[PDB]
Amino acid sequence: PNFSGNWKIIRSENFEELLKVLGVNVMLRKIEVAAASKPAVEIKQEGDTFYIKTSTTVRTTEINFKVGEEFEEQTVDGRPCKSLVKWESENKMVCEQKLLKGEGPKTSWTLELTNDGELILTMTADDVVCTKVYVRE
Ligand SMILES: [Cl-]
Ligand SMILES: [Cl-]
């Protein structure tokens, strides 16, 4: 499955709750919810090498990684971390994150491309799971 494309959101659950359990204050949560309501996601996949750009009114994030090689990014609440992505199946990857400085909840994310061509992102902080679903433009 090729993840490459421009993706637009169709469903989102538990995003504000995920930020809440990470301790993000309500003003900042509502700003993130606003931003997240109209995102653009662009992915370029070349085999195990990925570029993913996520753009909203508050920021543009770009990550470049190769499956199986550590890279640096930020947690969903903005903390710098080392990340490592591995395949769980031919359609789904899972990323484990470790903070660069300090301690905090265990955070991770996953990305799956379904047989129906939907992209499902999950983001987890300990027991709380946010799921966002996208379709390819
Ligand atoms: Cl992502
Ligand atoms: Cl972020």
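Quick note: numbers on chain A are straight from Swiss-Prot, i.e. 2-138, in order.
Backbone N, Cα and C atoms are what each Cβ position is placed from, and that goes for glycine too.
Taking Cβ-Cβ distances under 8 Å and a sequence gap of 6 or more within the same chain, the neighbours of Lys21 (mutagenesis position) are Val27, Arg30. DSSP gives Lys21 (mutagenesis position) a helix state. Experimental mutagenesis at this site is recorded by Swiss-Prot as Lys21 to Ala, annotated: Loss of ligand-induced nuclear import; when associated with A-30 and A-31.
Here the residue is the original one, but Swiss-Prot notes a mutagenesis experiment at this spot, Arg30 to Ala: Loss of ligand-induced nuclear import; when associated with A-21 and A-31. Secondary structure at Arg30 (mutagenesis position), as computed by DSSP, is helix.
Around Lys31 (mutagenesis position), taking its Cβ as the centre, 12 other Cβ atoms fall within 10 Å, counting all chains. Swiss-Prot documents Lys31 to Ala as a published mutagenesis change and attaches the note Loss of ligand-induced nuclear import; when associated with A-21 and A-30.
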